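Below is one structure, written out as structure tokens; comments come after it.
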Amino acid sequence: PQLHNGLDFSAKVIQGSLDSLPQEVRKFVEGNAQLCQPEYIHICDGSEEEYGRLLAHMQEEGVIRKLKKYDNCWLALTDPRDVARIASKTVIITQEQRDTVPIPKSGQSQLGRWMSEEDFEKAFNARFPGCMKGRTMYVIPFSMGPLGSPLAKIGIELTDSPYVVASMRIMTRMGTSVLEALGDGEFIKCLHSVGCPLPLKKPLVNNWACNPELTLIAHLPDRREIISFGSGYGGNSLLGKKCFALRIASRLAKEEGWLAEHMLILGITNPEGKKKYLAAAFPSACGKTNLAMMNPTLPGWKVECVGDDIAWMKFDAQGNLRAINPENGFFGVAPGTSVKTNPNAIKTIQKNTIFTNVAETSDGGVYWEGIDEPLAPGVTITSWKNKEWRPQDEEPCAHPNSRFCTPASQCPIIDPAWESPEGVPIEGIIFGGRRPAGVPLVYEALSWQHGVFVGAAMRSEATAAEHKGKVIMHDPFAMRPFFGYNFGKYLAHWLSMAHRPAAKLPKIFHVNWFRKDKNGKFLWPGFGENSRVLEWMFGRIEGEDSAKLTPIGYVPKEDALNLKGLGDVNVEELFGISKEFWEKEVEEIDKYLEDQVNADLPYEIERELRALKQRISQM
Ligand SMILES: Nc1nc2c(ncn2[C@@H]2O[C@H](COP(=O)(O)OP(=O)(O)OP(=O)(O)O)[C@@H](O)[C@H]2O)c(=O)[nH]1
Ligand SMILES: [Mn+2]
Ligand SMILES: [Mn+2]
Ligand SMILES: [Mn+2]
Ligand code: NA
């Protein structure tokens, strides 16, 4: 069917067969093989054999090290220039800027970053041609969600990184069964290159291929495409993790009437054996993963994990808000993780786990700040920078957002319905973040509309490449880095859920684990003690008379919370609501919503802001 042997890359296939791919999958693979000029094409099958060899190869090349203390665990240390998502290089392309972000009255939008089609075409042409020369293009067929679930979506990721392949096997469902399930159906096109064709133009740092200068993570929702160049790390390279999971999915969700959110999903069971599912949106550094796998301090209570990071939610015919975890593993922040703060994570990560940018102990174990396991005298620490490290050094031993990448199936408190194709019925949505002052331990929204306002108004003390130290910033719905489209329209979409006939709208709560006294000490012990707060939400969903009305919403009554074992807890200060603080809070929210959202702000949000101002004025 051709004049030469040009567009057929069969000769370069080293696993699988181009003939076995669906027609549109093949076109995507061969079009990008022509552009990127990889040496080989490896069609991934997801098999155990594929994985072990892939790992052994990366070991054979010094890309990863085997962690000899554990069962089949591996360490990758990156180039320090490639250590997180870079917000300024993360862009969404649409015809009109306003469909992607509201137009800010001053400075930049804090709610997204748009690039024109024209600008993106130029950027793409400056990056991808020839970018995989001398490397293998891996073809990763993957499902976001349980295979065959009506809530699941399929992608194909092309990548030149075996680290991506290994990690995507953990974090998504991938391999031949996905290609079988897909047939000729639609899929998200995911294109990734580390941007270091051979022979290398620049020196390789720490055996970690990347192109910081040209790093660009792009999303083209109208084309169903994600195109990412120059980073090998995390949400920039595992294109399911955030690019698909939140940015593309939230736009699909908008079109199709569902929700794609930065939320954990947990199941909680009381001492009577009654069970409920809760979703919670907190920003990075605010403890979704701790909550999602909680070991509850309260006797007789049980928490089970459905997911720790992404929730895809859609109302079913009965009106239940059904949530799936579209991921297959946990991509968790390592620092701060311990038997104390997260015993169930510790049990999950002892096998078949890939660690990135953590420290290594001389006996081949993992180490990081806050691990709360002292070492035997004589055991030394190699930092994530590959150097020897002593506890009194300036630098930390692990990168502060270093990660583990671990199969979800290995969590000992994994919910037996975590892969159920219909999802789990969410009865409560929880918002929260780090507020050192003013915001009490827990409150409950007065209505759905108020609850959406509470999500919209979220602020949190965030912590390096965008500012020095900790600073309180807006992070509505914990989605500030992740909106697929105009935030004002996202709020409208949330509000519209109230007009679905027979919808069983979840109760909305806001939490604050991080309130501090005058001297900077935490008022609330947190972690497993947060079961006490979950108990109250549970009772509130059951309609128990355990709430006192305040201007910000409902709070627990005096003695409504079980504080047995916690007699030193300053409840006065921890639940205190100051008129002065809240006058300032509503003024600041007003200014932020005006500046950042303006003409796209829904009426209902403006009304909730007025209502809150009014309630505060009567204090
Ligand atoms: N004081 C206090 N700190 C907590 C609590 N729960 C979690 N943390 C802290 O939150 C941090 C861990 O949160 P992360 O794992 O970054 O949060 P996450 O929401 O899972 O973030 P991503 O995985 O990036 O989405 C550590 O600093 C913990 O000490 C709590 O109940 N109280
Ligand atoms: Mn080699
Ligand atoms: Mn997490
Ligand atoms: Mn996250
Ligand atoms: Na390395």
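The residue numbers of chain A are those assigned by Swiss-Prot, with the residues present covering 3-465, 467-622 sequentially.
Even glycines carry a Cβ here, placed using N, Cα and C.
Neighbour count (other Cβ atoms within 10 Å of the Cβ, all protein chains): 25 for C288 (active site). According to Swiss-Prot, the feature active site maps to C288.
The number of other Cβ atoms within 10 Å of the Cβ belonging to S404 (substrate binding site), over all protein chains shown, comes to 26. In the three-state DSSP scheme, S404 (substrate binding site) is classed as coil. Annotation source Swiss-Prot lists substrate binding site at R87, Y235, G236, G237, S286, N403, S404, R405.
Feature annotation from Swiss-Prot assigns Mn(2+) binding site to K244, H264, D311. In three-state terms derived from DSSP, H264 (Mn(2+) binding site) belongs to neither a helical nor a strand segment and is classed as coil.
As annotated by Swiss-Prot, GTP binding site applies to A287, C288, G289, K290, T291, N292, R405, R436, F530, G531, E532, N533. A287 (GTP binding site) carries neither a helix nor a strand DSSP state and counts as coil. Neighbour count (other Cβ atoms within 10 Å of the Cβ, all protein chains): 19 for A287 (GTP binding site).
Quoted from Swiss-Prot, the note on the mutagenesis of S90 to A is: Decreased phosphorylation and increased acetylation levels. Counting only same-chain residues six or more apart in sequence, the Cβ atoms lying under 8 angstroms from the Cβ of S90 (mutagenesis position) belong to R115.
Secondary structure at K91 (mutagenesis position), taken from DSSP and collapsed to helix, strand or coil, is helix. Sequence-distant contacts of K91 (mutagenesis position), defined as residues of its own chain at least six apart whose C-beta falls under 8 angstroms from its C-beta, comprise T217, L218, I219. Looking at Swiss-Prot, the entry for mutagenesis of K91 to Q says: 3-fold decrease of affinity for phosphoenolpyruvate.
Taking Cβ-Cβ distances under 8 Å and a sequence separation of 6 or more, the neighbours of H477 (mutagenesis position) in its chain are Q112, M460, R461, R483, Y595, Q599. Classification of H477 (mutagenesis position) by DSSP places it within a strand. Swiss-Prot documents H477 to R as a published mutagenesis change and attaches the note Destabilization of the closed state of the omega-loop, resulting in decreased capture rates for the weaker binding substrates associated with catalysis in the phosphoenolpyruvate to oxaloacetate direction.
Using the Cβ center of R87, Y235, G236, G237, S286, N403, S404, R405 for substrate, the list of other same-chain residues with Cβ within 8 Å runs, in sequence order, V85, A86, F333, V335. The residues near the Mn(2+) site, meaning same-chain residues not in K244, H264, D311 whose C-beta sits within 8 angstroms of the mean position of the site's C-beta atoms, are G237, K243, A247, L248, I312, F485, in sequence order.
In sequence order, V85, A86, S286, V335, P337 are the residues of the chain that are 6 or more apart from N403 (substrate binding site) and have a CB within less than 8 Å of its CB. The Cβ of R87 (substrate binding site) lies under 8 Å from the Cβ of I219, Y235, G236, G237, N238, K244, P484, each of these being in the same chain and 6 or more residues away along the sequence. Secondary structure at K244 (Mn(2+) binding site), taken from DSSP and collapsed to helix, strand or coil, is helix. Considering only the binding-site residues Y235, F530, the Cβ with the fewest other Cβ atoms within 10 Å is that of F530.
Taking all protein chains in view, 22 other C-beta atoms sit within 10 angstroms of the C-beta of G237 (substrate binding site).
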